[PDB]
Amino acid sequence: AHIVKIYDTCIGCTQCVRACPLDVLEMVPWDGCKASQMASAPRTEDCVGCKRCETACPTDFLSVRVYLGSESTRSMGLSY
Amino acid sequence: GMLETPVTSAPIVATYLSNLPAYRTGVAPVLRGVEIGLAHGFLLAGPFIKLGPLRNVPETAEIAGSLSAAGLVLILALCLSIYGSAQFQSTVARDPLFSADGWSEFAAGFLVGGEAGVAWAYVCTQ
Amino acid sequence: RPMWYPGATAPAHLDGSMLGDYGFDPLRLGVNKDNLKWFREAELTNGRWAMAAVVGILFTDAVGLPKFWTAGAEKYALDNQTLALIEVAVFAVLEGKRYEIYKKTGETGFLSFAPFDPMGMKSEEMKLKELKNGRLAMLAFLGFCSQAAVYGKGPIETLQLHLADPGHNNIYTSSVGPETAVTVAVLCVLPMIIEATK
Amino acid sequence: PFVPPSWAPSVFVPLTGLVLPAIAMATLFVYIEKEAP
Amino acid sequence: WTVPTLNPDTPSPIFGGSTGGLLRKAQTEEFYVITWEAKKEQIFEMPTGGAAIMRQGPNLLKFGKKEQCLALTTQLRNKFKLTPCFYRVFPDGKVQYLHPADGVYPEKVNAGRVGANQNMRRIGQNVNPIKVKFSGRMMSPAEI
Amino acid sequence: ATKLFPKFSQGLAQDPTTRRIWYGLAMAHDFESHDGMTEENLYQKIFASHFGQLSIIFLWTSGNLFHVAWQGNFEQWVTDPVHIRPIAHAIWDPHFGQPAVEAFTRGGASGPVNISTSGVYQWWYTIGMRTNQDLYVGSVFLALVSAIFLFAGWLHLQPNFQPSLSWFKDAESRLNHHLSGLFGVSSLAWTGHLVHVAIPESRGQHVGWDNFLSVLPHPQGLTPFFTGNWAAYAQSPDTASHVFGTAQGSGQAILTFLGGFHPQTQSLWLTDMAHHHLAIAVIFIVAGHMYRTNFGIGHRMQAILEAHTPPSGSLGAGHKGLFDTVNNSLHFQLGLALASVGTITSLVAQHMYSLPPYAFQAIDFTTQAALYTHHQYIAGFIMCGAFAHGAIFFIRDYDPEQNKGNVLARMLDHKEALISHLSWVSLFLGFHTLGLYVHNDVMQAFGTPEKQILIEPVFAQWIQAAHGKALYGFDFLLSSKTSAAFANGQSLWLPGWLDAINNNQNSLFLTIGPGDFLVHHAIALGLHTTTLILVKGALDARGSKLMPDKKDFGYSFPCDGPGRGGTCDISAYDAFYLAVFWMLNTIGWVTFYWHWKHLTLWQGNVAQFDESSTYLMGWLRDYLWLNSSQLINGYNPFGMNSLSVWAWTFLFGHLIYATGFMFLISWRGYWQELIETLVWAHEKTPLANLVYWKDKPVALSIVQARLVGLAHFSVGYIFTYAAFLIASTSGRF
């Protein structure tokens, strides 16, 4: 499975969660930013690695990173 | 859900497919292999006989074509054996053909039937 | 329990349950339990075939009949085309009946008789004797073919020629001399190689 | 002498070209698709 | 809020069928089932190709992968303002609720969610690969 | 379920697609990425792999010797090595028809054979081989050596024979033994063979294992060596009328430095080569006592590296910590080794064509062309690998904390300046070389050849004059009869060297003009651009502005997605990937120049090259179109000849190259969608759905696609040029 990591530079804009096409990320309460929210990846077994979340992240540098790992039926997005 | 058409839903084609040895579901796999091998070797002997490199020389075109068809049948039998060994390794009614022993017997029956079909196609031209 | 050299060790899957065990499996092809039975049956039938073939070849050279590698070219009172058709037709049913015997019992058999023994001397010691004689006959058949390859003539003739000059007539003084000499030296060094690492 | 016979290519070329690659491909194919216990 | 249970006897939208449906994976590995409630009969676009008609009330559909179910969920939420939910069904009959996992959509923060895969540092603070070398397998410095 | 293959990667074994087999095959030698790999186990696996590689090399050499001794004509080629073509091996193909059988039946053989272009006949003839028995014995000996090396590789993996990690890091001991034993003692032994066998065999005296202990290499028998009268070994050398292989005109000297070439064989003197190996053997043996191992005396490389920092701080910390970053990094050592080996391979190609060492090698035009092209392509591939491993070192083994302030860190500190200057040099060279070419092409097209720009290479001609060539008329150093450098060598080696360099019939410092100047600038452009791509990929391997954390993704990864404007081909692997094309283009230019200049030289018309190499139309018509006429006529509707195999190989290479363009242009997505449609078709087809796949069919990955496309491109490139070069050179001569 791919490795999805969230960093402390996240501003809690929830743009990465809305851009995820397989429901891998979510928002959890936090205290390190004004939005009081932080991105999380509790369902990385369903991540395909499209990196749409990185495209939707506005922080410099990115707060969410996807490292392509082992490949399975779910990570390869195979319907067969 | 799926797409249904008269080509895949006609009762005539369904009966024709069910009458084939591969879709018998209840006979011995070795018998199925023998039948399929005979039906395949008989048609396989043709192209090598009429189009091989020795197709113009007389009294040996059929010999070379039949030997080439026999070699092809042997290669196909080896392919069937390795397919069965690499496909069934663990774990209506279940067809016994889709099993290690069933597919091995099927491959052996295919080899015997194919060689018999090639030999029968050779003598049929004499 | 003697091994295949003075000081070998079984490869953890040749404990000795099978007859004629000597712990010989360097390629480890019998690691699978299911393959060990099939390989054993194959060894037994190969040994039986080699036994009958070696006895037949040795009997043909004594009487004076054609050589074993040229008996096929001789013209018999039949046609070779019909001979091959009858041979594969009979053996199809015979091998099919023999295979079904191994699936139900696990050993060889003839036709519908799985433990084929009309006389009845099927003992545990007799089974091991069959294996030993089959292995010896397999090596003997390989020797027959190899002697006919470089020397021709015949097995009995080869033994007769070896008695004329044993120090000068051997595999080392033949056309395959250096290859077999190097192979013999490598083989003699092999047990020390296995014992040095272990 | 080490000189091979005249019939050596007629036996070794078909061997190395069809018998050995078929055996190697079959054994390798069985090894690749073997399932771990 | 409680986890819903799949109702296999749920009417499906009016569709004539297509060649982009389920395959052998649904019968041997797993498949996905999406259910939603529609206020009226409406024509929508199937993620596998074609136009189907969702009926008034419950609607159930089957897909080969989770991405198809989420794509249909996004289409139903953004266009018809509905609230769909899907499950992962195994050949043995096991049903696993997938989204929304906690009953609330992940774009909005909800109490009770425990953060996972969160690094309390930035990217520039990651160590060099030499410090991660000779590990159990190929490991990136972000995994530690 | 989990598959057994690959055993070294658990993640790949759980992959249910066809990508598992491909990745298991491509990651088999990446031991650092294997599961549960340690440093000691890594070094042990590399040791075993090294032994296996040596076994393969020795077996290949024994195979070549055996085939030449069995199906060759070495016994007949030694009698007339000017008019007899060497035979590689016999041809046994059932697909051959009758005309192909009599077409390939040549060279005096009784059947279809292949004419060798490797030059092993000349090499074996020069070193002393005369009969087929000698080649047979050498083949058996090399086969035994190969078996011994294979056994050593297997033995060093078993317990009580695995070397520890500390043994693999003894750099001082390894360097001392490689310089004194692997280099010096081997060269001394080669000198012993040349003095004992090659030199007497070239004088008509047979010296084999049966009589080398009773045959003296010199009539004075080791007395001048022990008494210091070494000049006695240079007395009475081979005269100008000596016939190779016979005693007519032969001498008695064994160590000379006459220089030049043999008047008959047009190759270097055997006594000169023996003396050369003796001198380098002494030098290498002496150099093998520089490092401290176990006797107090010697050096420690760490001390020399740490005591080499400039006082003004121009190099920062200097080389502090460089000993640890090299000894603990295998990629650094591999990169250094590949860089040196690639440069040495190029040196071998240049020196081998210019100064032929083997007898009757210069007359064999096909052998010379094939050897030069082969070594230059090998050198280019090795150079690309050296830079690729440098990038791998930066990503996997570079530690900024340990290399703080030294030269290694300072390189990355100003990497932008290096990349920018490489870009400027490449841009200048490309713009000007292309501009001069297009200008000359327009002048030749408009019918005004006197208007083209022809810059004379005065610097290289000045160097040629410094070496002794008096054609240009500079008259200085070796070109002037009154210089100190000229008068100091007139009694040792300058006569032969001057006679050989002033001869326009050999390849020793060929005459150059404006065409040589232009093509040399094209070569400079190729070298600078390939270096720019490789250096930029190695320096940006750890990161850049677009990807600040590139080092966290490894050396080879597909991309970083379409975000931030797009990140296609951002990894260092992709930089090496793009650099392979430039390497092939550069080697193509150097081999094209070499082949055209030598073709015009051998044909006796150097003016053709001098007047047609200044414009690209001359290169396309007078070199590519003109020399491919016999090649494409190997098989035509009227029949075929022995050159049809090269025509088939020519079309074969074109097909492979074009097939590579498919993986190079079309990308994954389209193929994945197509494969999905094929999966549906197989699943919905009766009588065929009963047979199912074990691995799910998927399209090749992005990285795999690049590798496959590059492999096809390179294979087609190599095969096409090899077929054209061999066919044109062999058919013309």
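So for chain F, numbering is Swiss-Prot's, and the shown residues are 2-734, in order.
Per deposition record, electron microscopy, 17.1 Å.
Using N, Cα and C of the backbone, Cβ positions are placed for all residues, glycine too.
Looking at Swiss-Prot, the entry for mutagenesis of F:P559 to A or L says: Assembles functional PSI. Reaction center is somewhat unstable and interaction with PsaC is impaired. The L mutant is less stable than the A mutant. In the three-state DSSP classification, F:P559 (mutagenesis position) falls within coil.
Swiss-Prot lists F:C560 to H among its mutagenesis entries, and the accompanying note reads: Loss of PSI assembly and function. Taking the Cβ of F:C560 (mutagenesis position) as centre and 10 Å as the limit, one finds 19 other Cβ atoms among all the protein chains shown.
Under the heading [4Fe-4S] cluster binding site, Swiss-Prot lists F:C560, F:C569.
The number of other Cβ atoms within 10 Å of the Cβ belonging to F:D561 (mutagenesis position), over all protein chains shown, comes to 23. Swiss-Prot lists F:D561 to N among its mutagenesis entries, and the accompanying note reads: Loss of PSI assembly and function.
Per Swiss-Prot, mutagenesis F:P563 to L is noted as: Assembles functional PSI. Reaction center is somewhat unstable and interaction with PsaC is impaired. Sequence-distant contacts of F:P563 (mutagenesis position), defined as residues of its own chain at least six apart whose C-beta falls under 8 angstroms from its C-beta, are absent.
The number of other CB atoms found within 10 A of the CB of F:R565 (mutagenesis position), across every protein chain shown, is 17. Looking at Swiss-Prot, you'll find the mutagenesis F:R565 to E noted as follows: Loss of PSI assembly and function.
With a 10 A radius on its CB, F:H655 (mutagenesis position) counts 15 other CB atoms from all the protein chains. According to Swiss-Prot, the experimentally introduced change F:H655 to Q is described as follows: Impairment of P700 function. More severe; when associated with 'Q-676' in PsaA.
Mutagenesis annotation in Swiss-Prot: F:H655 to F or L, described as Loss of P700 function; the structure shown retains the original residue.
Annotation of the published mutagenesis F:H655 to R in Swiss-Prot: No PSI detected; the original residue is retained in the structure shown.
The mutagenesis experiment F:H655 to C, G, N or S is recorded by Swiss-Prot, whose note states: Contains somewhat decreased amounts of PSI, depending on the strain; significantly changes the spin density of the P700+ cation radical.
Among the mutagenesis results in Swiss-Prot, F:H655 to D has the note: Very little PSI detected. The residue drawn here is the original one.
For the recorded site, F:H655 (mutagenesis position), the DSSP three-state label reads helix. Under the heading chlorophyll a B1 binding site, Swiss-Prot lists F:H655.
Swiss-Prot lists F:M663, F:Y671 with the feature chlorophyll a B3 binding site, giving similarity to another entry as the kind of evidence. Secondary structure at F:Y671 (chlorophyll a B3 binding site), taken from DSSP and collapsed to helix, strand or coil, is helix.
Note on F:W672 (mutagenesis position): other Cβ atoms within 10 Å of its Cβ, all shown chains, come to 16. In Swiss-Prot, the entry for mutagenesis F:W672 to F states: Still able to photoaccumulate an electron on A1. The structure shown retains the original residue.
Positions annotated as phylloquinone binding site by Swiss-Prot: F:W672.
Of all the recorded positions listed here (F:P559, F:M663, F:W672), F:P559 has the Cα closest to the Cα of F:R565 (mutagenesis position). Within the same chain, residues at least six positions away from F:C569 ([4Fe-4S] cluster binding site) with a Cβ under 8 Å of its Cβ are F:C560. Every protein chain considered, the tally of other Cβ atoms within 10 Å of the Cβ of F:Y671 (chlorophyll a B3 binding site) stands at 10. Note on F:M663 (chlorophyll a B3 binding site): other Cβ atoms within 10 Å of its Cβ, all shown chains, come to 13.
For chain E, the nearby recorded positions by a Cβ gap under 8 A number none, drawn from F:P559, F:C560, F:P563, F:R565, F:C569, F:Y671. Ranking the mutagenesis positions F:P559, F:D561, F:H655 by Cα distance from F:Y671 (chlorophyll a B3 binding site) puts F:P559 first. Under the three-state DSSP scheme, F:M663 (chlorophyll a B3 binding site) falls in the helix class. Chain A comes within the C-beta cut-off of under 8 angstroms for the following of the recorded positions F:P559, F:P563, F:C569, F:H655, F:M663: F:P559, F:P563. In terms of C-alpha distance, the listed recorded positions F:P559, F:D561, F:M663, F:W672 place F:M663 closest to F:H655 (mutagenesis position). Note: the CA-CA distance between F:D561 (mutagenesis position) and F:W672 (mutagenesis position) rounds to 21 Å. Long-range Cβ neighbours of F:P559 (mutagenesis position) (same chain, at least 6 residues apart, Cβ-Cβ under 8 Å): F:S572, F:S702, F:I703, F:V704.
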